[PDB]
Structure formats: structure tokens, C-alpha cells
Amino acid sequence: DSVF
Amino acid sequence: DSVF
Amino acid sequence: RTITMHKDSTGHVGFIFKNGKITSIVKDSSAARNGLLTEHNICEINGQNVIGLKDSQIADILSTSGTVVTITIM
Amino acid sequence: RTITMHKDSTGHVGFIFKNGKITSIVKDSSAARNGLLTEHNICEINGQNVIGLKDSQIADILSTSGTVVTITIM
Ligand SMILES: [Co+2]
Ligand SMILES: [Co+2]
Ligand SMILES: [Co+2]
Ligand SMILES: [Co+2]
């Protein structure tokens, strides 16, 4: 998943 | 960015 | 329920989300220091209502934001 | 320099990497509990040499792995  |  | 965070040198405030809800926090990150916690829905980013936006649409807001990112949760 | 981790209910062991090198650790994750630390290069995953693979090629190994993920660092 993407980290922001 | 992607987490794994 | 508003938190101000600051991007790190990799461009991240330090959280993961899915379906509009925060799911994980990065160690040693701005999200960690500023007390963002899992299992809450994201209501606003930089004062913009994001309730009901798709994850990709929230991601675009986050990625295109400048260094300071304020988030409001329910 | 080998660490065994276990995917969580979101399918993650809890780390971010770039250019073959671990850059961040997720709070409360398997990577955190098992003492993976930033700034080290990834040498092997599940006993396979990944030195010199592209990040997308390491990501594919990680994503397609079963629940247990062993990583060796330099
Ligand atoms: Co993922
Ligand atoms: Co990123
Ligand atoms: Co709460
Ligand atoms: Co070291």
C-alpha cells in the first residue's frame, strides 16, 4: 500500500 | 511510496 | 480533530490509509509525533472536504500538497 | 543478518524501501517487533538473492510471498  |  | 504535520525528507507525513480511513502510522514520522492514530476516517486535508473522495483522489491531494499537511479526522 | 517477519491482516510486514535500501518502519508492525532498521541494503528475501534487482522486482517478490517473509540485510 501507499504511504503518504 | 509503497509499504510491504 | 485537526492535526498539522510536516513532510519528511522522503516527502511523507507518515501514514497509510484505505477506504478513507487511516490504517497504519510510520515510526519516527510526523504522523507519529503529532498523534495521528489508526481507525479514524479522514474528513479534511488542508481544509478541503475529502469525505466521499476515492483513495486515489485523496492520494493526489496529499502528494501534490506542499510541506505542511493539516488533516481533520472524524 | 536474517530476520523472519509475518504479514499482518493488511498483507504487510511493515517496511518501506527505495533503491534496495530500507527507509522506514511501520509502527506496531512485524518489521518493528523483529528489529528491522532503516539504512541497510536488502540482500535476500525468502533465501533468494535480490541484490541488483529493481525496486519493482523486489516488490513483486514481497507481494507474492506467503505469510512468512525472511529478509537478510547487508
Ligand atoms: Co499493500
Ligand atoms: Co511516497
Ligand atoms: Co479514537
Ligand atoms: Co546498522
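Note that chain C carries Swiss-Prot numbering, so the residues on display, from first to last, are 197-270.
Header entry for method reads X-ray crystallography, 1.4 Å.
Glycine too: its Cβ is placed from the backbone N, Cα and C atoms.
For the published mutagenesis C:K214 to A, Swiss-Prot gives the following note: Disruption of the cooperative binding of C-terminal peptides from FZD7 and phosphatidylinositol-4,5-bisphosphate. Impaired interaction with FZD7 and disruption of the cooperative binding of C-terminal peptides from FZD7 and phosphatidylinositol-4,5-bisphosphate; when associated with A-250. Quoted from Swiss-Prot, the note attached to the mutagenesis of C:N215 to D states: Disruption of the cooperative binding of C-terminal peptides from FZD7 and phosphatidylinositol-4,5-bisphosphate. For C:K250 to A, Swiss-Prot lists a mutagenesis experiment annotated as follows: Disruption of the cooperative binding of C-terminal peptides from FZD7 and phosphatidylinositol-4,5-bisphosphate. Impaired interaction with FZD7 and disruption of the cooperative binding of C-terminal peptides from FZD7 and phosphatidylinositol-4,5-bisphosphate; when associated with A-214.
Counting only residues at least six positions away in the same chain, the Cβ atoms of C:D251 sit under 8 Å from the Cβ of C:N215 (mutagenesis position). Proximity to chain A, taken as a Cβ less than 8 Å from one of its Cβ atoms, holds for C:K214 among the mutagenesis positions C:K214, C:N215, C:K250. Annotated pair C:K214 (mutagenesis position) and C:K250 (mutagenesis position), C-alpha to C-alpha distance, rounded: 9 Å. Its own atom aside, the Cβ of C:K250 (mutagenesis position) has 11 Cβ atoms within 10 angstroms in the protein chains shown.
In the three-state DSSP assignment, the secondary structure recorded for C:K214 (mutagenesis position) is strand.
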